[PDB]
Amino acid sequence: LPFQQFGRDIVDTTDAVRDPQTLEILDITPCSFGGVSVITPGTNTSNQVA
Amino acid sequence: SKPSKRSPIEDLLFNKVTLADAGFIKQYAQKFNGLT
Ligand SMILES: *[C@@H]1O[C@H](CO)[C@@H](O[C@@H]2O[C@H](CO)[C@@H](O)[C@H](O)[C@H]2NC(C)=O)[C@H](O)[C@H]1NC(C)=O
Ligand SMILES: *[C@@H]1O[C@H](CO)[C@@H](O)[C@H](O)[C@H]1NC(C)=O
């Protein structure tokens, strides 16, 4: 709407902004993240990991 | 004749139960905030 500056999701987090100069609406996607798992044969066999 | 080779009943069971996470479709909000 003409007066809305940003938007939110169902969990009250920010997901969009209004550019202060161009008034373009921009979605905010979080930067990629995730867990890291290390797969190892065990240090008593080999030191190669994935 | 159907992909996944599930029975008509299994197909119905998957069609009745749906996932509705507060996120968006991802191929692998989408990852919430530190929650995977
Ligand atoms: C002020 O905001 C206006 C937009 O409301 C800016 O004007 C635009 O500038 C871009 C280039 O950066 C042009 O391509 C657009 O056509 C312009 N639109 C209009 C309506 O003028 C303006 O540059 C901003 N800054 C100043 C100092 O006016
Ligand atoms: C990974 O990105 C490529 C980009 O072309 C896309 O074609 C592919 O389907 C993507 N796969 C997954 C699992 O996201």
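In chain B, numbers come from Swiss-Prot; the residues present are 810-837, 852-859, in order.
This entry, so its header tells us, was determined using electron microscopy, 2.9 Å.
Each residue, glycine too, has its Cβ placed from N, Cα and C.
What Swiss-Prot says about this protein:
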- B:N856 to K: In strain: Omicron/BA.1 (VARIANT)
- B:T859 to N: In strain: Lambda/C.37 (VARIANT)
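For B:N856 (variant position), the Cβ neighbour count at a 10 Å cut-off comes to 9, with all displayed protein chains included. Around B:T859 (variant position), no same-chain residue at least 6 positions away in sequence has a Cβ under 8 Å from its Cβ.
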